[PDB]
Each structure stands twice: as structure tokens, then as C-alpha cells.
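Enquirer: Mind looking over this structure? Questions follow.
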Number of protein chains: 2
Amino acid sequence: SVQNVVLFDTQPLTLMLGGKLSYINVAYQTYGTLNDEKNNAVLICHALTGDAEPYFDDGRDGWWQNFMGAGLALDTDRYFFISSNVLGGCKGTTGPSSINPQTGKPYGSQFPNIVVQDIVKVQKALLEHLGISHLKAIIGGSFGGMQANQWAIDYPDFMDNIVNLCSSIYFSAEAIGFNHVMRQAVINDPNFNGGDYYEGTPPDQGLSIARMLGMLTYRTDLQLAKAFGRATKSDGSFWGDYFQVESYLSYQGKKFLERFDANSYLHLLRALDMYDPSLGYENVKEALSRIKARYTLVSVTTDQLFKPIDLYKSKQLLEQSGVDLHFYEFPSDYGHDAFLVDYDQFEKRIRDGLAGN
Amino acid sequence: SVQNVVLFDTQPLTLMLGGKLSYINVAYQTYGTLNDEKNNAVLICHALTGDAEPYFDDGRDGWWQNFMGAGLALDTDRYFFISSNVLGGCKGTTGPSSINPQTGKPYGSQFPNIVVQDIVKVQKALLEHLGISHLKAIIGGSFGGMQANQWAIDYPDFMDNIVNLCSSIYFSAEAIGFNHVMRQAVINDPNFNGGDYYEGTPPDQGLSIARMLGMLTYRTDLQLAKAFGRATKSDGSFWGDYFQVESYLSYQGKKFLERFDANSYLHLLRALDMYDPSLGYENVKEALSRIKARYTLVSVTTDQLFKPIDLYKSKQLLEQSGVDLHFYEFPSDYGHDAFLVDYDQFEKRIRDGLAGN
């Protein structure tokens, strides 16, 4: 039961890469109870395909369901959580599928290019609307960790703690490569129509293929060996699903189409791979030297997307700027998805991160 | 200047998965001089996108150019090398782009499904034609290593030495996943026309995307970080090439179209991921227990496609069947491509492998 507010109505959002957006709807949810001191507020930043709803109490499973709730690491008895769909998203916050106020048709190909710096400005405006003037913590994994990192730079005294799970401050060359293949799969779909597909058939073939590729970067080869190995589908096909792992990828690629928009996927992939914490500052050292928060950074050693090399490059850059840094690492079969799955290994890191330990 | 011979004319090749092929042209090349004892013959088996020409002496660069020649690891002063394009290929040996003798049009969608067991039967027939009744060695990397492995099983006393570089006897679940995405990229190209595209526009979009994905599995993230890092293209585009790594992938994907056929790519991907040395035998242990050759297996520890987990699973299976096994491993920035690039680390392994050391 997502909440909504229209912002940037009387003054547009000026985007880092140029051009502007007006009448930005922000979809968001809150959980728990803000205390009298108002000192227990936590911002949750979602990952690439996440949305405003990490948790439900009524029987549904949110994207962080088993990590969140009464007495759990994301403790709804303790904190007041705010979670919002990013600018450029497709689950309520203004994105390329939204109606362009200037045309009455979806933005589509006309949606401006956005970066994490824009996304966090929208989140700041939301918190201003909600009357939250300081945060106990900001927490996010993956693309959400980049949002948390950017918050730490842009609003250095606004939060006590930053909890960055499984992200680096720069995306690797190889990871850019995967994003590139995913974008090209979408854009070369015969129904893409340059991004203006909303009045016709959507680019389902390309988006489902892109999603399958993304999924192959999110866990580990060991996890897939355990789940499927070389099990075969009973009546498979050579040019379709023959192995069980192929069946699973095809099923999940198709299921993804029910919940995501191709243009949003393109815009957020580019925000992710373009992310540069130095943008708007003299250089990265100057940007990171702004950070005053207690900063927790967690590396999964088996992550195949944000690999240890990237996490260590980030660790070094943060240390070089004198960040109050607390770095932790461990292996997980779940690789990049571990921050969403491996509660046993993340529980203490999250609990301690939020609390200032 | 490839040589050609038509085989399986008076008796068709019966394929493992059913159905038959007649009038199979085999494109091949020989190098060096067969000695009077005829005991210096070596079969080279090419990898997924390789062909019959690993070497040229006239100025051109073959696919194994810097490893091969006078006094080099693949020593053309010492051995008589035979190299042939695989069944299902597109560089001279009968494949889906070849004319179907029964229709006068390319096989296309009518090309039968093939496996490594079929490919090696064609190679055996070629050697019979050439009057080679025993080999000093068989050598191949990647998909070529699978061909070498299969030779060792099917014709156990036909060769002294087997040199298997960077392949396992089974493809992993994750690796199957990548093949699946690559196949779907091709098949969902608007010009694929179910595989019968030869009279129209070829599926260039899908094939170039598939190739880009393949390339991201063939080296290492470190190698890409060294080559490109986050360097940008001077006048890039958001939905096209923005980073230098993207430019490179797009350029190489396009260049690949000049030399490869989409249907061949599909057929060989399936031969690779379906490869099962137990096929036609009671089980894998029975199959591998047939091997009598001195068997060299090399693992690149940084290989991101045939990962150490797979190479060790293979090592164990070969040992369990009492194979005369000689296993070596080392890291390389070039990962799966190291057997084609990293001469410094492969030179001794190849030299020793061929010679019976």
C-alpha cells in the first residue's frame, strides 16, 4: 500500500547531465514508529530492480522480507524506516514509463539521463517533505549501496551511520561489459521502437534475455552447481530449454516482465555503470573527504559482480580520504545476492551498522 | 589455402542423436613433414570459433600463430600437424550453412543436432583418408580439449599423448547458463527466420550480442581493468558505446560477423554444453577407463568459463578411472584465452605434452 507525493512542482529538478524534470512523483513506504526524539529514522536504498516495499506484514513477501520485521536485523520495533522507489524507476516514482507532463504520453525516448546524484536529491526532498531532519542510518546493498555512498558525500552531517553492503564506488570494466550486453539485448528487440513502445508490443524478448544475463552475475557458479548441476528438463528442446538451469532462467526472465519496464532498466543500468562519486567535486579524494559518518562496508568474497578487487579499491580510496571506515568480508554461495539471502552472515553486520557499532 | 575432401558419400554418418549426414566435406590443413616412420603426426582440435588454419607462413596470422612454427611449441620442424574444421562449422566443413544435398538449399533449420562424438568420427575418417594410422599426439584447448578427450576414449590406442588445455569433461551449470543466453540472443533476432535466413538478411544483431557475451567469459576482470578500466569514448552515447570497453566489445562483435555463421554458432554451443563422455557407454567411469594415452590436463586458475572447480572435478574423474594423468595449473590474466595468448606459461606444457613428457 505504497504512499505517494509529488515534488519538484514549483521548482524543477536540475539534473547533473543537463535538462530538468518537473512534477516528480515519489512512491515510498514507512515502517515502524518515529520516536519522540526523532532519532531512530533509517533510510533504505533499494538495488537495481528493487522498489519502495522491502517488507509486508500481511502475508506478502517484500524484497528484503526475511531481514526485516519485529526483532530482526532491520528491526521495525526499534527504527522508523523510510524506503522509496528511485527516480527512473517503474514501481511508482517518476521514470520513463510515466506520463510526460509536456506531451500527455509516456516519456519513453524523451526521459532524460539520470545519475545517482539526481536520485539522492529526490530522496532528500522526500525526507524534507516528511519532516525528517536527521537520520540514524542509511542502508543499501548493490546499487542501493551507491545511493548510500552518495548520501554520505552530499549531505555529510545528515546521518550517523552509513551501511554499504556489496558495492564499490566505481563499477568495473567487466561489469560495464555485462551492462552493455544487457542494454544491447533490449535496444535490439524488434519491438523497442527507439524506446517509444508504450502504444504497441513491449520489448519482452530483449528484456527477458537481459534479465537472464543479470541473474548469471548475481550469484555464484557453486550455487548453480548445487541447485541444478547438469539436470535436464524431461521434454526439452535444443534451441530452447534443455537443462534445468535453462528452464529456470527462462521462467525467471519471463516472470521479470510482469514487474519491470525496459526503459527503466536501461536508465538504471546506465546510472549504475556511470556512477562517479567525484561528479560535481574537484576529484574523488575531495568528494570522499567530505564523509563524516561512521561507514560500514561489506564485501562478499565470492561476489561475481562487485568483486573483491573493486571492494578493495573502494576500501583504499575511503581510507585515503580519512573515512571512519569499518570493513568486513566473508564468502557466501549467494555471491552478490547474499545481502538479500544470507541472513546468517549479514544479521550482525546490519544490526551493528544501524546502531553505530 | 585450405584442403578439402568429401567423405561419408557411399555410407552416411549415423549421428549419436539420431538421423544422418551424407557427403560431408571436411576442410583441413597439414603442416610440417611426416617422417619415414610416420610416427610424428599430431592432430590439432580447434575451439568453438576456430577453424582449420591455426598457422600461416606467408604473413597472415592463424588462430594459434605465435605458438606454432619452426622451433616453437607446436614445432613444424618436428611434427606433422593435421588441423580440420569441425562438423557443424562454417569455415569449410559441412555445417548448417552448407547446401543440403536433398534440397539444393542450405540446411539451415534442417541441420541435424550434433555432438562431439560425431565430430571425432569425422576426424577419424579424415585421418583414414590421409593414411595416418597412429598419432604421436592430439592437442586442443577449450572445445578442442573436449574433442581430444573424446578421441582418447573412442580410439584408445590410436595416439601416444593427449594434451587437453583448459577444458573439463562436463560444462558447468553456470557456463550452460551463458550459452543459453547467447543462443536466445541469436534466436530472438528479428531476421533469424527459424534458422532459414540465407535468402534474406542475416541475424547480425543477435549474433554480435552473443559474441560480446562470449568474450566476457573468455578473459578475466583483471585483464579488462588493465586494458580499459573506466576510460570513456570521446563522443559516446548512452544507449550505445560510452566506455572504451563497450566500444571494443561492439567493434569485436561486428568483426565476428565477417567470419562466422549464426546457425553454426548455435550448433557448436549445444555440442559444447551437451558434451558427455559417457554417451554410448555404460557410464562415465567405464568410458574414462578406456583411456590408455599419456594425458596432460592444464587448468588456468583464473579461467572464468572452465573454472578450477570443473577442472578438479575432471581431474578426479580421470584419476578414478586410472588415467595416466599429468595435471598442471597456473594463473593468467588471459583466463580462458590464455592457451591462445600466454605463450610464456604454455610453451613448456605444450612442448612436453606433444613429446610424451
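In order, the residues displayed for chain B correspond to 2-358 in Swiss-Prot numbering, which applies throughout.
Here the Cβ of each residue, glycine as well, is placed from N, Cα and C on the backbone.
Taken from Swiss-Prot, the feature active site, nucleophile applies to B:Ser143, supported by sequence analysis. Summarising the annotation, Swiss-Prot assigns substrate binding site to B:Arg212, B:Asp338. Taken from Swiss-Prot, the feature active site applies to B:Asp304, B:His337, supported by sequence analysis. As a published mutagenesis entry, B:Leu306 to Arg appears in Swiss-Prot alongside the note: Can no longer use acetyl-CoA as acyl donor, but can use succinyl-CoA.
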Enquirer: Sorry to bug you, but what's the C-alpha spacing from B:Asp338 (substrate binding site) to the residue listed as 'active site, nucleophile', rounded to the closest Å?
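Expert: Per the Cα atoms, the residue listed as 'active site, nucleophile' and B:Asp338 (substrate binding site) stand 9 Å apart.
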Enquirer: Other Cβ atoms within 10 Å is the metric here; tell me which of the recorded positions B:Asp304, B:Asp338 scores highest.
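Expert: Buried the deepest by this measure is B:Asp304.
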Enquirer: Among all the protein chains here, how many other CB atoms are within 10 A of the CB of B:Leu306 (mutagenesis position)?
Expert: 24
Enquirer: Taking the Cβ of B:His337 (active site) as the reference point, list residues of the same chain whose Cβ is under 8 angstroms away and which are at least six residues distant in sequence.
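Expert: Within the chain, B:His337 (active site) has Cβ neighbours under 8 Å at B:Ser143, B:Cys167, B:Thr218, B:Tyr219, B:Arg220, B:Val301, B:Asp304, B:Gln305, B:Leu306, B:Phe307.
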Enquirer: Long-range same-chain neighbours of B:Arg212 (substrate binding site), Cβ under 8 Å, sequence gap at least 6?
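Expert: B:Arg212 (substrate binding site) has long-range Cβ partners B:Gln253, B:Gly254, B:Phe257, B:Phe261.
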Enquirer: Under a three-state reduction of DSSP output, how is B:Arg212 (substrate binding site) classified: helix, strand, or coil?
Expert: helix
Enquirer: In the three-state scheme derived from DSSP, which category covers B:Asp304 (active site)?
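Expert: Coil, per DSSP.
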Enquirer: Around the C-beta of B:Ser143 (active site, nucleophile), how many further C-beta atoms are within 10 angstroms, looking at every protein chain?
Expert: 26
